[PDB]
Amino acid sequence: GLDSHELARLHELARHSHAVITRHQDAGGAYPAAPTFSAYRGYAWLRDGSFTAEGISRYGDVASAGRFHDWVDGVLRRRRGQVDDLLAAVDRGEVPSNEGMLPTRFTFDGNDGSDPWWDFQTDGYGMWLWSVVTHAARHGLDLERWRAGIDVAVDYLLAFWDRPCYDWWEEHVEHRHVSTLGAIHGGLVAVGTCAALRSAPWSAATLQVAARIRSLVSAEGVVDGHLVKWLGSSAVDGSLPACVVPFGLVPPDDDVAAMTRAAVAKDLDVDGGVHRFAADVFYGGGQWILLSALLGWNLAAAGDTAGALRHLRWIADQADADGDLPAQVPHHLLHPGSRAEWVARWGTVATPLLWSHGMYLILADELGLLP
């Protein structure tokens, strides 16, 4: 579905995507989120990093992806005692506050980069489990390399999956977000169905909790046939297709999958560029490369190759003169009057955003376009 002109450009953007991710990977293995965006400089996220790692693993750079998993594993093993203490606190009936939870931002040396009172999230731990299992399966690797870190993440998620937290976008701490629940589900199903992990003490528990997540989403996370942004809401969020592919709450051909793709397209997709959510004022609420890629991936998986390609083309059209992909673009803004102040305070939008490049690699690979 691509001519020679398009193929050349898409192949080049794939090569550049691999290059810019690997050039910016920290010495210790972490992928930074956004090396030139002042507010994020020096920090790594498990969400961004796990999708980045999946793109790199699909591209075939086993060494780079493995170094990311090494970094995460080591960071998590260092939290073995913190997690054990949180679990013991729960067992005494003294549930920890958000201020005591595992962090969202990490420094490259594995310390808290931010205060979880203000940004407590559980999604990234679920994404990492999904990512590392998927990588090991793809490349025939022994998960014992990363197992002790996996154990920390699993124990943490089994205890805290049902807790309110901020969404992927750092909003609404009191709610339970369907794409967060979905990320956790994806990680738990990945480890619970992994033959290499068949004897883990938590093996059965992971699938039972994944079923509990699905029960909660069925009860409170589906309205008018589609997934919703958080339990008990009616609106959609652009992250929701991740609950289909890769996180697997429902198959791509499920009615809820189809209705969710359609709702996101109708409510949030403008000309191929997907918005996060209707109230988004962050930089005026622009169009996010990673969300267009996510929707495209989901369309490809459902057999809508043309729709996938349309989103791939839109993403490629957002690359700058160096091939770098921003977090978002302002071609359509949900709340235009809010943009300027973000630019004034934090500078221009993060470019490159490594996660944008990682998602581009995933979608390109789904469409058979990695050279």
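Numbering of chain A is taken from Swiss-Prot, so the residues present carry the numbers 9-379, in order.
Method reported for this entry: X-ray crystallography, 1.1 Å.
Using N, Cα and C of the backbone, Cβ positions are placed for all residues, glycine too.
Some features that Swiss-Prot has for this protein:
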- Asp175: active site, proton acceptor (ACT_SITE)
- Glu178: active site, proton donor (ACT_SITE)
- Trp125: substrate binding site (BINDING)
- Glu178 to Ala: Loss of glucohydrolase activity (MUTAGEN)
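Neighbour density for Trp125 (substrate binding site): within 10 A of its CB lie 12 other CB atoms from the protein chains shown. In the structure as shown, the Cβ atom of the residue listed as 'active site, proton acceptor' sits within 10 Å of 22 other Cβ atoms.
Residue pair the residue listed as 'substrate binding site' / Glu178 (mutagenesis position) shows a Cα separation of 11 Å. Every protein chain shown contributes to the tally, and the Cβ of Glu178 (mutagenesis position) ends up with 14 other Cβ atoms within 10 Å. The DSSP secondary structure for the residue listed as 'substrate binding site' is helix.
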